[PDB]
Amino acid sequence: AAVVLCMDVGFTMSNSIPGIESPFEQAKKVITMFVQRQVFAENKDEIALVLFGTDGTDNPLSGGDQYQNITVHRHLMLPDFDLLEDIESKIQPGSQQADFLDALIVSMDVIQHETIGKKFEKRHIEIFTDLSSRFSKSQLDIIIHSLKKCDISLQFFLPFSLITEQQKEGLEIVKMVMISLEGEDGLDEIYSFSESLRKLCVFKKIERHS
Amino acid sequence: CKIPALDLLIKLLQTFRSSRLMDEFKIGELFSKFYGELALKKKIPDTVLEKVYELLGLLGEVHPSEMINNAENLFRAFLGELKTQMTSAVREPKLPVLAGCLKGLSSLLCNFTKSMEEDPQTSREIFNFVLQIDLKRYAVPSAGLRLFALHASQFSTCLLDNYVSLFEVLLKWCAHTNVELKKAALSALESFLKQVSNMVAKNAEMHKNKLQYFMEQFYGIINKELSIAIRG
Amino acid sequence: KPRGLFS
Amino acid sequence: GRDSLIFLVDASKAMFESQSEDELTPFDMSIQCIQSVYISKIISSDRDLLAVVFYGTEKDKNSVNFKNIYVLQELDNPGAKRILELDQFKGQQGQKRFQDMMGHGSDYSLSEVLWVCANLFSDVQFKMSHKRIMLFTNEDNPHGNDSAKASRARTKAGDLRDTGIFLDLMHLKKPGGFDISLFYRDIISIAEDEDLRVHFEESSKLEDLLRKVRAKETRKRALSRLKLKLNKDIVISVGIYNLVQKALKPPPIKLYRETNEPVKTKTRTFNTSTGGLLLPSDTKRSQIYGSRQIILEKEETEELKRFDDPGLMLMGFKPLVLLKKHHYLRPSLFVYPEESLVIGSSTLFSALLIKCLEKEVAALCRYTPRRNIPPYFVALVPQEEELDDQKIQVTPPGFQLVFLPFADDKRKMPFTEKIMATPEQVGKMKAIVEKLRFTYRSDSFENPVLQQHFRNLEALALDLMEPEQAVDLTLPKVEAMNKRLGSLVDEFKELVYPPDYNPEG
Amino acid sequence: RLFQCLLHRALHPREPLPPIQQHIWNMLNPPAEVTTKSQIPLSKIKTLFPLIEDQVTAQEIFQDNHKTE
Amino acid sequence: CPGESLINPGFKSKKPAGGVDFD
DNA sequence: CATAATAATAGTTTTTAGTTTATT
DNA sequence: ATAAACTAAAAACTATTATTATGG
């Protein structure tokens, strides 16, 4: 299985909430707990980290205008305490508001580059944001097509349950994207940061086979 | 290993404490053997059997350089042991005999094998400090006092801090029952005041602690407590 | 079902 | 305490005569019974002490120097040497060997022998839970002759009963039958007396005496004197027991090749890199995860295993119907109140037992055996008091502590698609099961491994030429099952399996 | 608990073991509403049932914690 | 004593082992 | 700071959780 | 991937011994 994290680090992440953590901090904490469970797991699942909205661009291809303000923090690889320190100590919010679809293409390219010769019965892309980051809807067709080709599951986690008008617009866009990809059950793959905090506050249970 | 083993150990102790300094040169073999067999993790050596420590407590020989090398190993062994003992986290005080024998050893060993110039000095001082309700004849804490009574100079510059705690605890200890505890506290307190007066009179900060305590304590004194104050 | 984060 | 049992055997020619020489003399068969008892005690109670004495024999052996009274073995743990010493007299001409080295014919005083065995009881410096003595004869006529010695003997026996000694007598082989009550009618310490006929029977309870039962049967003691805390302060002393306990083999003992000394073993932990010597404080535990080799002390591991204090944390009540059979972790344990530390514990325990029996619910509790142990949730099933037809409490009143597994305690299984079958095949199986139905009893089996283990142990202990072979009850009666069924299996196989199915492959 | 302590030690091999988090006890404890319901019957049983009644060691502490010339 | 292994006082009588007995 | 003292400590056996080594 | 033993069994029953409540 392959899991990829397409993370917003834009200033909209930086904005804290009086009731809950900032989407940046919530994303950081969820990534931290997930990777803790992974490292303590012996599942040897490779994990990649993609950050969009970063001040600079860091991608296998940075395009001309696409793939900009997006940083591939970590490539698909097994987690470690080093990765956890990167999550907690090195993950800082960016100022740019990059297209999350460009980072999504970055992630599909990374998966296609790193799932080669790999026993990856699953491929996953998990995106944490509040959907107020800017984006372009022109790549929806090719993104959906290549996602159905490379067979990568998609998950969205938000600072809110299933918000500003940009967040609502992005919410409807991801709704239509995931309805196209997997039908109405795609709406079930969009989650909130608080629900992920509550669901992943515990490590995975160890299980083997006879 | 039973009551016989304990009697054998105390017999050896009596021999050493009586017979000494004429032929006590056939023992480094014995000391090395005992240290090695003690190093065995097997705690088949009973908690009462910790007289072995008092055995390793040695002042009957030149204590050759090899024994000196083993002394550091012994010291660190006691450091770990007292870490285990003092920490009720392991939920096993194991004090009855172990703690007292370790005290007696460390006394007999650091009689001539230590200078107050290093952290392990203050670590062992901290371990000693905990000498709290300590029923069953209060035997172990008393021993430690003698250690300090025998090694007051070994904790210089660290008698200064926590002074009032030491002062009050020494005062109450010689005010207890079990008059052996009282006289041990008396001796330890005499060494305590002697050492602190020596270290303070040579200071430049002498005024600070000098006023912070002593004269106020002594005046507050004004049974044999009064004679204690006079010596103070 | 457990996928990505939940898998 | 322990059990004091003395096998008292006459030597006055009353055991040498036989109804016929194809039948064992009253002597040798008693030897076999005693040896079987020794073996059974070895299997069951090492710490017990047993003794054997002879009276009426021409010579004697005893500290009191009472004549014609020869002790063969004194109150001691059974030993193979003792057993082979009996064996040398066991069987035919073993009594002849006895006569050669021991002889018989003289008379005795039953008062005198009672005195001697009382001396034996006074000799032991160990507390005896029971004072048993076992008398072997078919005849009470020796003191059935003189009334004075008989009266003295019965007075002494009453005295020993006052001391707590329990005398027991066996029916022995006699051509004229035992013919009880010539002397022994009320000279027997008995809790339930029912023998008053002449009893020409040559045995009373010699069958199980000869029967080799294989069990340890440890004495009862609570597995834990734990504390049952309702919320934080309603606490009662409670006794926990392993009402069953998987038995295992005794551990091997390190013996020398030539002297077979128990070898003193010592595994020092030392620095092989320097050839030096290590200490428990000189080492650190480690586990490496990913790129990180995490280093700790063992103690720190112990305190991170510290969650709850030893006791019972009641978590609530769940109906007994909410229990899945497959949800089993490890064998259940029994719960009993203790008034040793909390008075009123038994009243409350009875109240709770009755109430949970009524409402049909289980008290789910967080259980901590002892420190440094993660507490577990366990269901306590109210266990009734069951008395048999003899009114013997077969099921004690209390609670059944069953361990409730956690999320990880399951394992994912590569399941297979569900497939049905014809109801005719179901009826075929029902009829076949009815053919092969059998009544279940708890003690229906033994471990053949452990059985043959003990068989070999006995053989070498008796240095036999060949060991007795343990029977494997667990082996099915395949011939009996085929006899019971017939071609029902073939009919069902044709109903189900096509005529190409590989039985195994 | 082992994993949280291992995490802490790997990131902080200088500190005592982290305490058990409270959500751990939360799924260790039954719904507190049931407890509130039982509170009054607990008291009435305690009154109705007369019950009558040492730690190994409470060390690593002695009591509780550490001008003009 | 009824229902007690006279070999082991304080211990109930020990039945013969027995085995499967079809009904 | 003495003495018919006295009794709270301890130390033996059980039976859990650590683990090899083939086992598929 | 461990189904036998992996490895040392966390624990009271039933018996004693140094404490001091005090004797003075």
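Numbers in chain F track Swiss-Prot; the residues on display, in order, are 180-202.
According to its header, the structure was obtained by electron microscopy, 4.5 Å.
The backbone N, Cα and C atoms fix where each Cβ goes, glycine too.
Here is what Swiss-Prot says about this protein:
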- F:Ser184 to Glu: Abolished interaction with XRCC5/Ku80 and XRCC6/Ku70 (MUTAGEN)
- F:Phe201 to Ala: Abolishes the association with the non-homologous end joining complex and localization to double-strand break sites. Abolished interaction with XRCC6/Ku70 (MUTAGEN)
Subject >> Spatial separation of F:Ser184 (mutagenesis position) from F:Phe201 (mutagenesis position) - C-alpha basis, Å >> reply: 28
Original post:
What count of other C-beta atoms do you get within 10 angstroms of the C-beta of F:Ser184 (mutagenesis position), across all chains shown?
Top reply: 19
Original post:
Including all protein chains shown, what's the count of other C-beta atoms within 10 A of the C-beta of F:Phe201 (mutagenesis position)?
Top reply: 14
Subject >> Where F:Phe201 (mutagenesis position) sits in the secondary structure, as DSSP reduces it to three classes >> reply: strand
